[PDB]
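Undergrad: This is the structure, below, for whatever I ask next.
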Amino acid sequence: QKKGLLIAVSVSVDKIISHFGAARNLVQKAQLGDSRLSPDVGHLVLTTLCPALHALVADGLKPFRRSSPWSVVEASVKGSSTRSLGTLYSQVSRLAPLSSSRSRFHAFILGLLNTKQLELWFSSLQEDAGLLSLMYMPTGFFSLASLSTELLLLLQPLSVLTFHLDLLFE
Amino acid sequence: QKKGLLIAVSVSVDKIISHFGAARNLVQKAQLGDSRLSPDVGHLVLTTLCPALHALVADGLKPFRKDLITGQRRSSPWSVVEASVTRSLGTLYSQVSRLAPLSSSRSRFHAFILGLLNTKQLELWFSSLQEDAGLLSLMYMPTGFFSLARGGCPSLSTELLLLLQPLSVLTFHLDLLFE
């Protein structure tokens, strides 16, 4: 049941990896990761990975005022995060055209891909015991996470792909 | 031999890996890559990997390039950066070049390497060199490392990539102005 959430992530990563497979060198692989040069990569990330990751973070989230995956990304910005992660959070939090918690979380995922910190950020969620207790019910994926080991392995391949996704791609 | 140049890289990577290995989790490893929290990473990179890669890029470099001020000026690894520069690479180049008032060409090249480590664009940048046949002919001898790196099984390029691969699991956050 929790592995179901992992499946959606895995299916998305394999599509993204397959997207880059069209390139025969690193320069061409970088072209395929740039949302201005290859909009299809932005489309893929926003419609497959972002929703899968959103559902994962939303799972077992204590509903309340309303808490969202964006709320999680907020309480994550630390003694439990890094300077670069906090810098990305701030950049995304100040993206004026974005008008919802969902759009902000999506843009945060775009930023993690660009900075190759996706695994890092999810790893950091597991280190904050206070956050997990504060934000999640006991039946939540991150309360039960092993699942965390598996999640991080699924996310790894994306860290060696060079992305240049416009944070305002939505 | 080009193998010696590669050995200095390999030895650099070993030390950097050991530095990060003090940490047990991903978040702690990230703190070991932040030069503000762990300045030893900055000192290590600048005194091990930076000179190693400087030597690799300088190998077989034709000593001069033409210019319209003084007819010609000395070529350097920094000159190779200038000639070669993705959107990610261009932003980094502009960054290093802006905050480069009276810095050595060596210092600016070192700074670019810091930036490549931060963005995990080391492999991509070296690939940019190899794919630019004009740049290689213009700037290097046929016996220069990056000119030669196009060929063999495994190539010099392949060896270089494999030596650098352990770094790809690490997260760096180095102040470009650390030196």
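All residue numbers given for chain B refer to Swiss-Prot; the residues shown span 483-567, 573-666 in order.
Per deposition record, X-ray crystallography, 2.0 Å.
Using N, Cα and C of the backbone, Cβ positions are placed for all residues, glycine too.
What Swiss-Prot records for this protein is below:
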- B:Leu531 to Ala: Abrogates nuclear redistribution (MUTAGEN)
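Describe the structural surroundings of these features, if you would.
TA: In the three-state DSSP scheme, B:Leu531 (mutagenesis position) falls into the helix class.
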Undergrad: Compile a sequence-ordered list of residues in the same chain as B:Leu531 (mutagenesis position), six or more apart from it, whose Cβ lies below 8 A from its Cβ; state 'none' when nothing qualifies.
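TA: Within the chain, B:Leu531 (mutagenesis position) has Cβ neighbours under 8 Å at B:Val491, B:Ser494, B:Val495, B:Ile498, B:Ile600, B:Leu604.
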Undergrad: Can you give the distance in Å from the Cα of B:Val567 to the Cα of B:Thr573, which flank 5 unmodelled residues?
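TA: Those two Cα atoms are 8 Å from each other.
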